[PDB]
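Below is one structure, written out as structure tokens; the observations come after it.
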Amino acid sequence: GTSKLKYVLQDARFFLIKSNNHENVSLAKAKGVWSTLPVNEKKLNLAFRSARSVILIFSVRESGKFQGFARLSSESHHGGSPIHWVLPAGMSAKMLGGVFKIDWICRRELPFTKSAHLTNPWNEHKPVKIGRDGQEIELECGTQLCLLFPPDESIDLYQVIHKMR
Ligand SMILES: CNC(=O)c1n[nH]c2c1CCC2
């Protein structure tokens, strides 16, 4: 069904995450974590305090697809176990901010060809696939995008619902 999913997404905020590579999304899927540049870390922390759910929707650059979506379960925090992210030519690990804990809602991919009817008002009504890392996606667009993903029957949203407060 889709009823618990719709409940989790009700009044949520949504952010597009553009990963440079598949490895970092693989790490995020395995460890339930994400880290971003301080400019986006501050925005995500503000949103986490401000909304019942904050959803990250992931896309690996040049893949032509989204790789899934997840809900923040914490603000960013430092001092945890290190994560060996793959970072660009000349960027150090301390350039990233703290670590956000995330609960995956869907680990399956969605090709951009299937979201071509969805535009994001907060990015000039461009197709939702278009945007910089951290671009916020307006509520209706983000909800419809998340509902397009194939169902992930490995997921149980019961425990996610209990975290909402
Ligand atoms: C896991 N997080 C990342 O891979 C990331 N987030 N922001 C930026 C990067 C690399 C380049 C800038």
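Along the chain as shown, residues are numbered 1 onward.
Just so it is clear, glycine is given a Cβ too, placed from its N, Cα and C backbone atoms.
Broken down with DSSP, the domain 'YTH' (12-149) shows 42 helix, 40 strand, 56 coil. As annotated by Swiss-Prot, domain 'YTH' applies to 12-149.
Neighbour count (other Cβ atoms within 10 Å of the Cβ, all protein chains): 14 for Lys18 (mutagenesis position). For the published mutagenesis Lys18 to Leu (Swiss-Prot position 361), Swiss-Prot gives the following note: Does not affect ability to influence alternative splice site selection.
Of all the Cβ atoms in the protein chains shown, 26 others lie within 10 Å of the Cβ of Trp34 (mutagenesis position). Annotation source Swiss-Prot lists RNA binding site at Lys18, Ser19, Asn20, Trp34, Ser35, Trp85, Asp133, citing experimental evidence.
Non-local neighbourhood of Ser19 (mutagenesis position): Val25, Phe58, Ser59, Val60, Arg61, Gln67, each in the same chain, at least six residues away, with C-beta under 8 Å from its C-beta. Quoted from Swiss-Prot for the published mutagenesis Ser19 to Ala (Swiss-Prot position 362): Does not affect ability to influence alternative splice site selection.
Quoted from Swiss-Prot, the note on mutagenesis experiment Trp34 to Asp (Swiss-Prot position 377) is: Abolishes RNA-binding and ability to influence alternative splice site selection.
Counted within 10 Å of its Cβ, the other Cβ atoms near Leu37 (mutagenesis position) come to 13, all protein chains included. According to Swiss-Prot, the mutagenesis experiment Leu37 to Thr (Swiss-Prot position 380) carries the following note: Reduced binding to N6-methyladenosine (m6A)-containing RNAs.
Close to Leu44 (mutagenesis position) in the fold, though at least 6 residues off in sequence, lie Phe15, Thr36, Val54, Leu56, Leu72, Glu75, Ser76, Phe100, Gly134, each with a CB less than 8 Å from its CB. Under the heading of mutagenesis, Swiss-Prot lists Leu44 to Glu (Swiss-Prot position 387) and annotates it as follows: Does not affect ability to influence alternative splice site selection.
Annotation of the published mutagenesis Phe66 to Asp (Swiss-Prot position 409) in Swiss-Prot: Abolishes RNA-binding and ability to influence alternative splice site selection; the original residue is retained in the structure shown. Under a cutoff of 8 A between CB atoms, and with a sequence separation of 6+ in the same chain, the neighbours of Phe66 (mutagenesis position) are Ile57, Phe58, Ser59, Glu109, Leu110, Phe112, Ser115, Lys129, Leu145, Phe149.
Under the heading of mutagenesis, Swiss-Prot lists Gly68 to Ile (Swiss-Prot position 411) and annotates it as follows: Abolishes RNA-binding and ability to influence alternative splice site selection.
Quoted from Swiss-Prot for the published mutagenesis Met95 to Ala (Swiss-Prot position 438): Reduced binding to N6-methyladenosine (m6A)-containing RNAs.
Under its mutagenesis entries, Swiss-Prot includes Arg132 to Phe (Swiss-Prot position 475) with the note: Reduced binding affinity for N6-methyladenosine (m6A)-containing RNAs by 9-fold.
For the mutagenesis experiment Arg132 to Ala (Swiss-Prot position 475), the note given by Swiss-Prot reads: Reduced binding affinity for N6-methyladenosine (m6A)-containing RNAs by 100-fold. For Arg132 (mutagenesis position), the number of other Cβ atoms no farther than 10 Å from its own Cβ, over all displayed protein chains, is 9.
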Nearest recorded site to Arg132 (mutagenesis position) by CA-CA distance, among recorded positions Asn20, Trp34, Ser35, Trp85, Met95: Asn20
Nearest of the recorded positions (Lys18, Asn20, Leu37, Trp85, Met95) to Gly68 (mutagenesis position), judged by Cα-Cα distance: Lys18
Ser35 (RNA binding site) and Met95 (mutagenesis position), Cα-Cα, nearest whole angstrom: 10
